[PDB]
Amino acid sequence: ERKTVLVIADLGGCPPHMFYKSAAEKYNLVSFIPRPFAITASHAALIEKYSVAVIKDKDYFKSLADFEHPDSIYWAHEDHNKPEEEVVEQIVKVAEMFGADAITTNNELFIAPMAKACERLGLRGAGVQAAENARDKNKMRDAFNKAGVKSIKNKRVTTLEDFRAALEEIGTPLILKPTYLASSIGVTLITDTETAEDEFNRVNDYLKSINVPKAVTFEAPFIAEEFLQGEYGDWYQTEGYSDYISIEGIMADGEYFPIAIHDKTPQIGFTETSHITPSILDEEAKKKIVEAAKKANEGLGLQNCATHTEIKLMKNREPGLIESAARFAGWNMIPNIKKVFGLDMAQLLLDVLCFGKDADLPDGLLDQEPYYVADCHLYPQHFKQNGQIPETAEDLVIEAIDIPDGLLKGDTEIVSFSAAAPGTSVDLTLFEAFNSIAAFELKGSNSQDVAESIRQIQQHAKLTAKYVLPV
Ligand SMILES: Nc1ncnc2c1ncn2[C@@H]1O[C@H](COP(=O)(O)OP(=O)(O)O)[C@@H](O)[C@H]1O
Ligand SMILES: C[C@H](N)[P@](=O)(C[C@@H](Cc1ccccc1)C(=O)O)OP(=O)(O)O
Ligand SMILES: [Mg+2]
Ligand SMILES: [Mg+2]
């Protein structure tokens, strides 16, 4: 007989078009929406369809205009001002209110509060400290160093003085990033000491302007850290991928169960472009990645959750840990694992949260892909790179994006292609990762052909649009 799962419904992780239908199959869902403005019209519709109960924070609603849902949201550009403890209390109350058996979220930002609520209720969860470890990058990097994985120098940074010391201890090149966000927001590579101060002041000012719930707490706002150098040629046998991978897994009563590795196409700066399900890497490479992710996620002390772990492919086949999340990967990675292997990770997670290791957990990475699926985005920068939009262009207005015939290698096909709606206005001022202007899916028998098709589409896609220039 059916169990009840509290989902903290917000942006990120497993996309609504899969999560709610997958969850509802065997579970009664209660949906808590702490941030009603973060819910798209289509997300809203899926929430009500598949939920036995829906609870929104009523304090957001002040007039009729508050009840409108946007068509598209990438990052929620509005304030949520409740302290962590108050958010925790809200989760526990909604859970008691409805007799919840489990709590899950797809949202990075509410991971730590969710953990506190779970343990306060005797339910399965990330573990209080482990979730903070998977959310505060200073704490994260520390746990990584103490675990058996590749260690790097790192330091907490709050003030300019902290940054200058960090630049003295650790050298050029160094990674400076906010400790508590996602989506590569604020993540900066400093390569020369002569303009390093200016860059820190720039990113410090920039950070103050990012909308984030007050419930996200942190030891220090920045981490300064060694840059993890990749060696493509030590890992991949063909071109088309990149220096890094993610690996998706599940933690179950403290044990790491790897599911799938994703290959990647080169990012734009630190903005991601494509994910390929599954990885083409050999069995020896995969084993190294799995070992790193096992040590890292167990090193965090994570108890019960989905896992999204990013790894830099370094010299001598050494896995370098970028970051790990106690939640599902974003974009279509989780649905694409289901298309390729037939495994529904959303159902698997809830099964683990309700039954522990009694769930149908795979031992080792899924294998015997019948083919490869690519999740790909296009950005204004692609159209600057290919000469269609000049560098100083302003306020792009997109009519259409079309893919010319003849760009696909081998048997690769376009399964779906979706451009921004005719007439949408894109602010070229925004951080690139916020500005996807098309999404497409590729399928093929041959990974290299898939990746090469991606590069071709990125190069040759035709934009129909208008932009502004100053005289
Ligand atoms: N120490 C590092 N060495 C090399 N690259 C890094 C490092 N930290 C971050 N990056 C790059 O920045 C991207 C985003 O940073 P990340 O640590 O994943 O934070 P988030 O994705 O949560 O913003 C990574 O995918 C990686 O490409
Ligand atoms: C694909 C990326 N690796 P991601 O999964 C992107 C986050 C972004 C996100 C968007 C809105 C709210 C929370 C997270 C997400 O979609 O959940 O994690 P990270 O690598 O950015 O940390
Ligand atoms: Mg993150
Ligand atoms: Mg990341």
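What you see of chain A is 2-472, where the numbers are those given in Swiss-Prot.
We read in the header that X-ray crystallography, 2.5 Å was used to get this structure.
From the backbone N, Cα and C atoms, a Cβ is placed for every residue, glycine too.
Mutagenesis annotation in Swiss-Prot: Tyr75 to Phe, described as Almost no effect on catalytic efficiency; the structure shown retains the original residue. For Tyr75 (mutagenesis position), the number of other Cβ atoms no farther than 10 Å from its own Cβ, over all displayed protein chains, is 14. Look at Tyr75 (mutagenesis position): DSSP puts it in coil.
Neighbour density for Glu109 (mutagenesis position): within 10 A of its CB lie 24 other CB atoms from the protein chains shown. Here Swiss-Prot describes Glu109 to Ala as a published mutagenesis experiment; the accompanying note says: Loss of ligase activity.
In the three-state DSSP scheme, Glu109 (mutagenesis position) is classed as helix. For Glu109, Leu182, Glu324, the entry in Swiss-Prot reads Mg(2+) 1 binding site, with the evidence type experimental evidence.
Per Swiss-Prot, the feature ATP binding site maps to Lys138, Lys178, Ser184, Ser185, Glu226, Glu227, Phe228, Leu229, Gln268. In the three-state DSSP scheme, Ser184 (mutagenesis position) is classed as coil.
Residues annotated as domain 'ATP-grasp' in Swiss-Prot, with sequence analysis given as evidence: 142-355.
Here Swiss-Prot notes a mutagenesis experiment, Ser184 to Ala, with the remark: Almost no effect on catalytic efficiency.
Taking a C-beta cut-off of under 8 Å and a sequence gap of six or more, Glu273 (mutagenesis position) has these contacts in its own chain: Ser185, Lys265, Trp332, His378, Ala434. In Swiss-Prot, a mutagenesis experiment is listed as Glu273 to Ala, annotated with the note Loss of ligase activity.
Swiss-Prot lists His309 to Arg among its mutagenesis entries, and the accompanying note reads: Loss of ligase activity. Around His309 (mutagenesis position), a 10 Å sphere centred on its CB holds 26 further CB atoms from the protein chains shown.
In the three-state DSSP assignment, the secondary structure recorded for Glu324 (Mg(2+) 1 binding site) is strand. Counting Cβ atoms from all protein chains shown, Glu324 (Mg(2+) 1 binding site) has 18 others lying within 10 Å of its own Cβ. Swiss-Prot lists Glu311, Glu324 with the feature Mg(2+) 2 binding site, giving experimental evidence as the kind of evidence.
In the shown protein chains, 20 other C-beta atoms lie within 10 A of the C-beta of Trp332 (mutagenesis position). Under mutagenesis, Swiss-Prot gives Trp332 to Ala with this note: Hydrolyzes ATP, even in the absence of L-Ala, and the structure appears to show a cavity in the N-terminal substrate-binding pocket. Also alters the substrate specificity and activity depending on the size and shape of substituted amino acids.
Residues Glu109, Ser184, taken from the recorded positions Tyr75, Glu109, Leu182, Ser184, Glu226, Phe228, are distinguished by a CB atom under 6 angstroms from ligand 2. Of all the binding-site residues in the record (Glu226, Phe228, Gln268), the one with the smallest CA separation from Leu182 (Mg(2+) 1 binding site) is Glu226. Using a 10 Å radius centred on the Cβ of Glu311 (Mg(2+) 2 binding site) and all shown protein chains, the other Cβ atoms total 19. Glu324 are the recorded positions among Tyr75, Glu109, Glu273, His309, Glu324, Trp332 whose C-beta comes within less than 6 Å of an atom of ligand 1, given in sequence order. Following the DSSP three-state reduction, the secondary structure of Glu226 (ATP binding site) is strand. Selection of the recorded positions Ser184, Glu311, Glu324, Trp332 by a Cβ distance under 6 Å from ligand 4 yields, in sequence order, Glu311, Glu324.
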